[PDB]
Each structure stands twice: as structure tokens, then as C-alpha cells.
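Below: the structure, in C-alpha cells.
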Amino acid sequence: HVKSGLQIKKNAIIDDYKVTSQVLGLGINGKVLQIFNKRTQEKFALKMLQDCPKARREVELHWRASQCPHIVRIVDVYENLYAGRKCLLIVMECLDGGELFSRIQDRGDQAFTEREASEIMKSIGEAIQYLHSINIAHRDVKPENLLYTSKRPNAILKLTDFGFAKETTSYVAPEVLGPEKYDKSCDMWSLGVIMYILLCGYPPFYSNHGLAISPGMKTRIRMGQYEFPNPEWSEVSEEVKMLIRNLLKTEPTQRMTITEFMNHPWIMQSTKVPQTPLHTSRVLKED
Amino acid sequence: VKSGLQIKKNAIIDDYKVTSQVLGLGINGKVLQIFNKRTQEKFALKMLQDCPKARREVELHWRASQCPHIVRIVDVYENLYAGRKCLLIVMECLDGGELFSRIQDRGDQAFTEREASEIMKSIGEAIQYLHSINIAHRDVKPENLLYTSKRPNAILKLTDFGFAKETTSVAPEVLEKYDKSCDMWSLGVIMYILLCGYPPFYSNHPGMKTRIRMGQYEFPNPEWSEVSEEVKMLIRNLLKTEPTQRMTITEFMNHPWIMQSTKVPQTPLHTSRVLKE
Amino acid sequence: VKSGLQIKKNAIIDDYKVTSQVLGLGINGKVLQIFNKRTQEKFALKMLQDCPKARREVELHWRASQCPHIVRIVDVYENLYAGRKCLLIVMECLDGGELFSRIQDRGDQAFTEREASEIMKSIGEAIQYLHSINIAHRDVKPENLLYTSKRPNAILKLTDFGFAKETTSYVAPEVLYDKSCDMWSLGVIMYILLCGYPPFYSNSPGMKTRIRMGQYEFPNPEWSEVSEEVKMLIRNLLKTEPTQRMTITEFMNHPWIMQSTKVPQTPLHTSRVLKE
Amino acid sequence: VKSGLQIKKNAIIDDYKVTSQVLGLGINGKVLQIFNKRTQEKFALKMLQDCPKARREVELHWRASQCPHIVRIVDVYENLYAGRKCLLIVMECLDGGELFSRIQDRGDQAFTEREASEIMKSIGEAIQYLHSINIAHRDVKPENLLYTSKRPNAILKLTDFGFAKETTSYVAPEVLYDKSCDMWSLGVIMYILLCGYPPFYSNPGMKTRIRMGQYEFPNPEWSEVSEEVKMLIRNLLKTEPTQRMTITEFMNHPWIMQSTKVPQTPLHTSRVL
Ligand SMILES: CCOc1ccc(Nc2c(C)c(N[C@H]3CCCNC3)nc3ccnn23)cc1
Ligand SMILES: CCOc1ccc(Nc2c(C)c(N[C@H]3CCCNC3)nc3ccnn23)cc1
Ligand SMILES: CCOc1ccc(Nc2c(C)c(N[C@H]3CCCNC3)nc3ccnn23)cc1
Ligand SMILES: CCOc1ccc(Nc2c(C)c(N[C@H]3CCCNC3)nc3ccnn23)cc1
Ligand SMILES: CCOc1ccc(Nc2c(C)c(N[C@H]3CCCNC3)nc3ccnn23)cc1
Ligand SMILES: CCOc1ccc(Nc2c(C)c(N[C@H]3CCCNC3)nc3ccnn23)cc1
Ligand SMILES: CCOc1ccc(Nc2c(C)c(N[C@H]3CCCNC3)nc3ccnn23)cc1
Ligand SMILES: CCOc1ccc(Nc2c(C)c(N[C@H]3CCCNC3)nc3ccnn23)cc1
């Protein structure tokens, strides 16, 4: 019930971890680097920010969310001096099994099934449900930020990267309590996009000639123009399509909420959803 | 066309046997029974210190008064009391007690699903009038729904306009924001309670505040088991988290469960047991 | 890729036989007929005193003209008139009358729900083009829906961009209301189409009430044989909460607008009523 | 030189037996007793939602804590609770009850004037420390004066710093209203001590009688109570804030400074109370 708060360490991180001058330099350059504990040889990941207001917010919000085990665990935070400047060094449990879609795509010809889609969506949404229950919107939930702990077949999938996260707030109706300004609802848009990609292998909005954002692509996003083409959507439920339809709603306030998402039959009873085979792994493997 | 509000300036005791000590509780913010001098018939008195809010309250409540589902104001006095200018509102006396406490005093016949609907239809009548003239009540809770008398044929009325606001300042949007919609939230909560006997959100011992914010609530068994998905869906539309997703009072009033109370089954509810106990 | 608006600055009478009387008329917001001099072919003229709002309209109308369900601008002129700079707009001449004028020059042949559907899809096509290039018309009423001619294959076009606005400054749309009232308008027009009078109407502070409140029914006789699928669709377009309203994409993908040849040919009181 | 405040970050439950039945209660204002895990010794717990207001309280209170007439802060935790961030303040447990709570239980006529003086000296010493480090408590009311133990000479202590403000950022002092609030309150309290009811009350015009500063020293109650005291009270209760004496002037007031020399006449306080 009561959760310990963030103690940012001030000692040098190289005390506790074999950090090189090499990786450390890729770190400020945004790279996320694998480093090793020196007591144990256990491996971890290091993300490096320059101590600034935004960086502080990231660490604080991520620290809160770390309680939930579908979110990547922060082991320690350092505030050290590097290149004269002061910066935050975040050490996480190392997620080593790769990005969500990489796993799926490199696995043939073991089909991905709709049921694996549902299980995967059930656990992302659990993470989002936790974040919204404490008034954080992640606001950057994309495939690049969902990684598997290990290649182990039972690896668990975790949400990463909180540099866009925001506190959603500083007979009584809910709005009466806090601002309604809607960052929580784009986490919901994002679930929609991931769910969509999981069932077919490609996103609902895309570029043809590819692959940067198209002006065509932006219009289609803004219009809300997408379809459920054959061959890849033909065995998928109408119930699943309707669910994607509610999440990809253009009007944010028309969008389903995480509580409604989690109570949806398809999410709530993954283990009952058919193991209908999908084109996801082929489409994905085909790049 | 209805009459404007005329605040009477002469001392209220010119006209009502008002104790000086009723006046003393009156100031604390108590509604008090008082009597006419000619008629010797009983009325209700609440007292406000004259200020912009009180002026707003009398003003909005007065306009609302045309609706008979709203407690009637007999007249309004502006008197000096304890040195200050302050507002004295005389109302019809609502002698029936509050919505629930009535419902829990019971045992003869069964409080049925149909009684719930008829009740929700009349609170809805009140709300629909308010909103149609661009006032939002904003404090529609049970303690503000009183029965006229103790007769079975008592008529339920809405009270306390201390939080009311004008929502006003072709597509309907070209001709307000979020005030009207919490009246509908409230209708949701009240309707929920009318059907089972407890509220949809509650403290079991910040959880409750979270559950409201997330919109986590059940339709638990046993007591919700006889209620249809139609009624469930209507409550779901009202308890919507995002205000703009909520039903408007016009849609509510045109919902078949409300519009056709007649046609709704007199199936027994657990409301009265739960409430008593 | 299509060309930009090149506003001509030469005297318009160099090109069209425009009389001083029509210029005077056209100054008063009347739309007038003129003729090319090379060709003697027929056109429509409307005159705005040049000002930033007049400039907005021309700029937006030009953009939308790309789409053939929008009246075509053929030339824009900036000339002096009464010593004031002003804009003269030459459009394709729409000669088939207003949408509802044609329907009520019918009886007593049927006007069916299916034809209703098709007309609606037609207007919808205009609105879809606008929105997708971020323009809201904001004046979609019946008298801005004129037909090209009275030939059987005349097309219905949207006119009058005097209230038009740019709606504009794994990523949500709200990142990359005007449009939503266009859609309230589709509902009004659709509602009228299916029965022959408006959903809200004069009876005026009382009518502003009925609008704000959403107060309208689907009375009989006239709505009795009309399909529930339609009534639901109107119910969404006419929603009081704008964000609750359906979008133009969602409108064009609706089975009633999409698959017309499975909306029944059920006859409507529309022409009979429009007449009376 | 005393140590600064070292807000701990580990679960408060690593150290104390904070049954989750207390959190949700303590989180809305209740002060709950808890126990140190290793010593089982009991303590009190106050929980604030972590904000600048809250952080101000802990800091000012930590500073006041060196004065043994302020309740002592044992330590302060910062923890996530229900995903919100909040400060957990662990104090020495004051288990003797509210100052007046005890005086009630006195036997009619037992509580003396000499006692009242000794108490006011005692409350007085707290105010004096606060003001001398530029803190004004601003909520010195009876329910914030609690007794340590129940022992006969258990020491009385000022609690609750939720309203405390720093009264600041040949020379004249002014060249360097909040403290004067504290001195009014010593006045009301001193008054209650001597008769058993306040100078302002109802049987409201009570907001006029304060503004007008109209109160009496009614008999039978006030009849044998000295005049130098009545006069002390009349300064403190001055309507005009600048007219009130300071805490230094109060600590040097003979009735305060030399309680020894003040006679033990009985008051109707207990009975009345
Ligand atoms: C030799 C490869 O070195 C590795 C090995 C494993 C990781 N793990 C990982 C990586 C690659 C990482 N990459 C983030 C980069 C930014 C987008 N989201 C993914 N973030 C996290 C957070 C916790 N671990 N983790 C990173 C680098
Ligand atoms: C039937 C539609 O087929 C298409 C046609 C084109 C694309 N384009 C494309 C594809 C195939 C795509 N695939 C990503 C899916 C998620 C993993 N990374 C690859 N991502 C993007 C981003 C912008 N476009 N784009 C995708 C699917
Ligand atoms: C013994 C007579 O005491 C009475 C008798 C009847 C009433 N009636 C009543 C009462 C008790 C009353 N109470 C409000 C108090 C504040 C909460 N909402 C209800 N408001 C109104 C408005 C019109 N009447 N009425 C009040 C007191
Ligand atoms: C049996 C369902 O579980 C619960 C759980 C908690 C409660 N709580 C409770 C109950 C029973 C309750 N009941 C009142 C509802 C309004 C009319 N008078 C009774 N009001 C409130 C407000 C906050 N909680 N709370 C009641 C039932
Ligand atoms: C005798 C010729 O008179 C005509 C003949 C045809 C037209 N055509 C027409 C007319 C009558 C016209 N009238 C607008 C007037 C303002 C309301 N919206 C319709 N607007 C347009 C735009 C393109 N053509 N067109 C106008 C006048
Ligand atoms: C069954 C209700 O019948 C009525 C009664 C009155 C009206 N009023 C009216 C009617 C009948 C009406 N009829 C047509 C005028 C020509 C364009 N389409 C609508 N237009 C307007 C515009 C403003 N009001 N109004 C409409 C329908
Ligand atoms: C639940 C156990 O019962 C106790 C036993 C002792 C306490 N002690 C106490 C209590 C009751 C307490 N109560 C505050 C409540 C708010 C008014 N000021 C006094 N404040 C303090 C500060 C230091 N201790 N202490 C509180 C509760
Ligand atoms: C000789 C006058 O005797 C009275 C008569 C009435 C009062 N009223 C009253 C009394 C007796 C009073 N007594 C409390 C004093 C503080 C300790 N708890 C008891 N407190 C308050 C607060 C507001 N009024 N009020 C006090 C004294």
C-alpha cells in the first residue's frame, strides 16, 4: 500500500557499474547502452539524460509507474557530473528479448494467432490502466517502446521510455476532479494502432511509396480513413474490428477509455478468443 | 409569460410569525418552518446574506419556480438583520421528507422498477426545464429532493439553487460547457441508487476518488440481477467519465424506460431493504 | 498538383459583356449572368468589395473548385469600381435551380428514399473534399445547393464560400467546431429531404430552444414508412454535442449513403409537402 | 548547531508498523499512533499530501523542534501512496491529552491561579522560541496543546504547524501582523484558563463582539482573580494588532516570570469547563 520514493544517488555510477568512456558517450547521444553490475556480472540498461526540468519529470513519473511490472523497472538513478555538466543516469532492468514486432516477425513459420494478439493487448492495457489510475499519460506508446525481457519463450513484455509522460492533473462528477484535457485518450489511440498492427502486420495509416510521414498519410489520419482489407482481415471478428474502430476514433472524446478497454470481452478473456491464424508474421517478415 | 422577481422590502415579520431565534438558526443556514399571520398556513424559510451569489440563487431559483417539480418560492424579502442587508426566501413547505428516507419507510407493497422510473421521470422533468432555460442545477443530490406532503400522492420537488449557474453566455453550438452535463451525471448516480439501494462509487473503509475518475463500478448480484441491460445501458450512458459522451436531458426524457414508465415491469427491487439497513 | 489562383487585373469588360446595370446589381450581392465575348458562352458573376474576408473566400473557393461537386470558379478579377478596389468572380453558371426547387417541380411522380440517399451522398462528396483539405464551408443550406442544369444528368453543386474557414493551424489526429457544423447541416438537409420540412422551425426564441435542446420528432404520416436506419443516422448528425456528431468519412461509409441500391424505393411526402 | 532535516525515502514500513488501516485515515488529517519495529516503542504519525504547503510545514516544524515545548519530529518520510507523492511525519507521541481535557477532569476548585500562570509560562516559552527564529505558529488553539504523558508533571507541548509562516523574507527593528496573532491567542487561552469559557462566544454577533473587542470579566468567576492578570489579558486581546504586547514583554510580565510569587486562589475553571 505504501511505496518507497525515489532516492537519486550522487556517487559515481562507475563505482557500481562497469561504464566505459565509450558507451557513456553514446549515452548523451540518446543511445541506450548495456552495462554490467560490478558486484554481480548481471546486465542492465543505462539511459542518460542531462539534468534538466523535463528529465526530472521523466524519472519521477517513471519511478511511480515502476510499481507496475508491465513497465520497465528502474533499478537506480544517478545524478553525476559528466563533461562538466550535471546529468541524470537511469539504470533499468535490461530488456533483452527485443521489440514486440521483431519477436513476432522473426519466428516463422509459427503463425501468430489472434489469441496471442489478445494476450499481448491485454498486458499493454494493464500497464496503461495502471498509468491512468495514477494520472500519468504515457503519450509515446509505440512498438519501439515495448520490449521483451528475454528471448525466453515466457518473457514478459514491458513499456519503456517516459520522456513524454505527463501528470494528467495538478455524486461529484469525475471532471469536477481535475482537468479533462485529453492526453489519456491518445494512449488509447495508440493501443488502437498497435492492436491493428498485431492483427495484420501493418499500420492502419501508412505511406504508399513509403515510408516517411506522407501528406497523403496525414490527411488519411486526420480524416480517419483506413480499412480492414482482405486477405489479412478476412478471418478476424467484427467484434475485434469494432473495438479497433472505437479506439481509432478521430474525436478524442469519442474514444473508449482504458477501463472500458480492459472490460471488453476480447481483452478480458483472451484465453477464450479463437486461435485463428494471422498474416502478421509473414507481412512483418516481408518488411 | 411569467412574472419577474419582486423582492419585498418590508420586514418579513409584517407577514409571518418569525421567531428571532428561528432567525438565528436561519442565519446558520437552516431551513425553518414558519407561519402566515392572515392565513396561519405553514411555509419554509431559508436565510442568506445578500451578496452576488445569493442574488444569483434567488434569481435562478425564481425562474426555475415555474416548473412545479421545483420547490415553489412564495416571496423573497430583503431585510436588515444584525446590521447587514440579507435575503429571506419564503418557500412552500415540503413536508414529505427526502426521496430515500421515504422509500425506506415502507413494507405494504413492493417498491418496484416502475416506481423508480416514474421517480426518475419527474426529477428529469425538473432538470429538463432548468436546462431548457439554460440553468444548470449542479447540486442534484438526494438531500435536495423533498416530497411535498406525506400523502401517497405526494409530488417530489428539487431544492437548493445555491450552486445553480446560467449556462448561457444554425448549429446548436453556434447559439455552454460541462455544467449541464454534471446534472446528468447526478441523475445517473441517483438512478443507480434508486434501483439497488447503494451508490455506484463509495469508500469501503482516494480509492473512491480513483474509481470515480476511472469509472469503475459494478452492477453486482443479487440486487442488479433482475434489472435489464436497457436500464443498465442508460445508467452507463449517464455515468460516462468524459462529460461530452454523456446523454443530454432531452435524450434521457425520450428514453423508452422514462418515456414509457407505464410499460415498465413492476418487478420488485432490493432498494428499500438495503436503504433501511 | 494544380495551379494557384492568378487574379486578373485587367478590366473584366475586356473579356465579358458586363453591363453597368448588372455591375450595380452585382454590387448588392446579386449573382448575375454574363457572357464571354470570344465565345458568347454563359457565366455567373458575383462581386465583392475587396477586403481580407473577401480575399479569404476567393482563396478557399479556388482551392475547393478542384472538386466537381463545387461550383467552378472560372476567373477572379480585381478591378476599380466606384473608385474602390473590388473582386469580381466569374463562375460556371448553375442553371438548374436550387435542390428543393427541382424536387418540388416534380409531382406526382414518386420521390423515393433511395433518391434521397443518392442526393445526400452527392452533397457528402462535396463536404468530404473540403474537410480533407481542411476547409469548413459553414454555410451548407439548401439555397447553396444549385443544379448545373435541368438536363437529366445535371449535377448538384455546393456554392457560396463566404463563411468558409481553414480548419487548421502512430500519432494521434488531435496532434497533426467548424467541420462538425457542416455535419449538423447535412442532417438538417437530409431531414428535410425525407419529409419536406425542417427538423426545427419557427415558433423563434422558442426555436433556438428546440435547437439547443435537440427537440425534434419524426412525426406521422410522413416518417412512418421511412427506415429506422435513416432515423438513427439523422439522430447522430443532429446531435447537440458537436464532438458526439459523426464525421464526414463516417457519413460516406454509412450503409445508407454507401450502398444506396439497397435503400428501398419507398415513396416520400417530400414533393407533396414542399409544394404546400 | 543541530542536524538538518533528512527526509527518508525508504518505505516507512521498513521501520514502523503502519497498518494500512491508518494510512487512508491519516491521509485525511487524523493523527495515528504507530510503533517502531525494533523497539516497539510507540509514536505518532501525521500524513500530508506532498505539496509546497506541506513542505513548508515540515521545514518550519523541524526548526521549531529543537525547543522541547514543541512536539518533537522523529523523522520524515517521502513515499508513494496510491501513486501520489506524500510526506509522512513521525513525531514523539503525546499521550497525556489536550491541555483542557485534563483541567476538566480536575476536582472542583483544585486548579489554581498559580497553576494557570505556570501553564501560560509554559505555552509562552514555545511562542518565544518560534518568534525568535522568525516563525509564527498562527494556530495556537487548545487542541494543539497536548500533554506528553499522564504523569502529574507531564510537560505540555505545542503541535500542528500547518499554518506557520516565516515572519520574514542603532538600526530600528523595523529596518530589518503574524506574531501578533499568536499573542492574541495566548490571550484567549489565558482567559479560558482562568474561568472556563472564552472571552468571545455565543449562548453570529460573536463576530461583532470580537471585531468590537467586547468581552467582560463576569463574576462570580472573575471575582477573586487578581487585577494585574485581568490587565495582562486586556493587552493581549487588544483589537488593534500593533497595540498588543510582544512575546518578550509577556515572558517578562511579573505574573508570568514569577509564578512562584502568584497566589494559589482557586478558579471555577474545572467546574465551569
Ligand atoms: C548489446 C545490446 O545492448 C542492449 C541490450 C538490451 C537493451 N535493452 C533495452 C533497450 C535496447 C532500450 N532501447 C530503447 C531505445 C529507445 C526506444 N525504446 C527502446 N531500452 C530499454 C529499456 C530497458 N532495456 N532496454 C538495450 C541495449
Ligand atoms: C494494405 C496496406 O499496406 C501497406 C502499405 C504501405 C505501408 N507502409 C508502411 C508499413 C508497411 C509499415 N510497416 C511497419 C509496421 C510496424 C513495424 N514496422 C514496419 N510502417 C509504415 C509507417 C509508414 N508507412 N508504413 C504499410 C502497409
Ligand atoms: C418541523 C418543521 O421543520 C421543517 C418542516 C419542513 C421543512 N421543509 C423543507 C426542508 C426541511 C428543507 N430542507 C433543506 C435543507 C438543506 C438540504 N436540502 C433540504 N428544504 C425545504 C424547502 C421547502 N421545504 N423544505 C423544513 C423544516
Ligand atoms: C453493498 C455495496 O457495497 C457498499 C460499499 C460501500 C457503501 N458505502 C456507502 C453507503 C452504503 C451509502 N449509502 C447511502 C446512499 C445514499 C442514501 N443513503 C444511504 N453511501 C455512501 C457514501 C460513501 N459510501 N457510502 C455501501 C455499500
Ligand atoms: C437569368 C440568369 O440568371 C441567373 C442564372 C443562373 C444563375 N446561377 C447561379 C445563381 C442564381 C446563384 N445564386 C446564388 C445566390 C446566393 C445564394 N446561393 C445561390 N449562384 C450561382 C453560382 C453559380 N451560378 N449560380 C444565377 C442567375
Ligand atoms: C410538422 C411541422 O410542420 C412545420 C411547421 C412550420 C415549419 N416552418 C418552416 C417550414 C415549413 C419550412 N419549410 C420549407 C421552406 C423551403 C425550404 N425547406 C423548408 N421552412 C422553414 C424555415 C424556418 N421554418 N420553416 C416547418 C414545418
Ligand atoms: C490512535 C492512537 O491514539 C493516539 C495517541 C496519541 C496521539 N498523540 C497525538 C495526537 C492525538 C495528536 N492529535 C492532533 C490532532 C489534531 C489536533 N492537534 C492534535 N497530535 C499529536 C502530536 C504528537 N502526538 N499527538 C494520537 C493518537
Ligand atoms: C458566562 C458566559 O458563559 C458562556 C456561555 C456560552 C459560551 N459558549 C461557548 C463555550 C462555553 C465554549 N466553551 C469551550 C471553551 C474551550 C474549551 N471547550 C469548551 N466555547 C464556545 C465556542 C463558541 N461558544 N462557546 C461560553 C461561555
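Numbers in chain B track Swiss-Prot; the residues on display, in order, are 48-216, 230-235, 238-267, 273-344.
According to its header, this structure was worked out by X-ray crystallography, 2.9 Å.
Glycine too: its Cβ is placed from the backbone N, Cα and C atoms.
Features reported for this protein in Swiss-Prot:
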BINDING   B:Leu70, B:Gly71, B:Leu72, B:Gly73, B:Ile74, B:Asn75, B:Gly76, B:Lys77, B:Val78, B:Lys93  ATP binding site
MUTAGEN   B:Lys93 to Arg  Kinase defective mutant, abolishes activity
BINDING   B:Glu139, B:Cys140, B:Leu141  staurosporine binding site
ACT_SITE  B:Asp186  active site, proton acceptor
MUTAGEN   B:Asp207 to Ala  Kinase defective mutant, abolishes activity
MUTAGEN   B:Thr334 to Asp or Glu  Mimicks phosphorylation state, leading to elevated basal kinase activity
MUTAGEN   B:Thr334 to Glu  Mimicks phosphorylation state and constitutive protein kinase activity; when associated with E-222
MUTAGEN   B:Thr334 to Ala  Slight decrease in kinase activity
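On the structure: features taken from Swiss-Prot.
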residue	record	Cβ contacts under 8 Å, 6 or more apart
B:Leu70	ATP binding site	B:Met94, B:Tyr128
B:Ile74	ATP binding site	B:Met94, B:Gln96, B:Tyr128, B:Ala129, B:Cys133
B:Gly76	ATP binding site	B:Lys93, B:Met94
B:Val78	ATP binding site	B:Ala91, B:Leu92, B:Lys93, B:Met138
B:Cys140	staurosporine binding site	B:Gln80, B:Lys89, B:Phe90, B:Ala91
B:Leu141	staurosporine binding site	B:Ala91, B:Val118, B:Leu193, B:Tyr194, B:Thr195, B:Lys204, B:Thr206
B:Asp186	active site, proton acceptor	B:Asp207, B:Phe208, B:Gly209, B:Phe210, B:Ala211
B:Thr334	mutagenesis position	B:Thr159, B:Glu160, B:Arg161, B:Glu293
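Of the recorded positions B:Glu139, B:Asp207, B:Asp207 has the largest number of other Cβ atoms within 10 Å of its own Cβ.
The residues near the staurosporine site, meaning same-chain residues not in B:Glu139, B:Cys140, B:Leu141 whose C-beta sits within 8 angstroms of the mean position of the site's C-beta atoms, are B:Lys89, B:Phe90, B:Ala91, B:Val118, B:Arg119, B:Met138, B:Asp142, B:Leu193, B:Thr195, B:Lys204, in sequence order. Taking all protein chains in view, 14 other C-beta atoms sit within 10 angstroms of the C-beta of B:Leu72 (ATP binding site). Other Cβ atoms within 10 Å of the Cβ of B:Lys93 (mutagenesis position) number 18 in total over all chains.
Maximum intra-site Cα distance, ATP binding residues B:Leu70, B:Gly71, B:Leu72, B:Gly73, B:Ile74, B:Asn75, B:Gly76, B:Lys77, B:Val78, B:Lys93: 11 Å. For ligand 5, there are no nearby recorded positions; that is, of B:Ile74, B:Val78, B:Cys140, B:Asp186, B:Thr334, none has a C-beta under 6 Å from one of its atoms.
Look at B:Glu139 (staurosporine binding site): DSSP puts it in a strand. Of the recorded residues, B:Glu139 (staurosporine binding site) and B:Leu72 (ATP binding site) place their C-alpha atoms 19 Å from one another. Within 8 Å of the Cβ centroid of the ATP site, not counting the listed residues B:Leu70, B:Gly71, B:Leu72, B:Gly73, B:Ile74, B:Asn75, B:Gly76, B:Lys77, B:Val78, B:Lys93, the chain contributes B:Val69, B:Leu79, B:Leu92, B:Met94.
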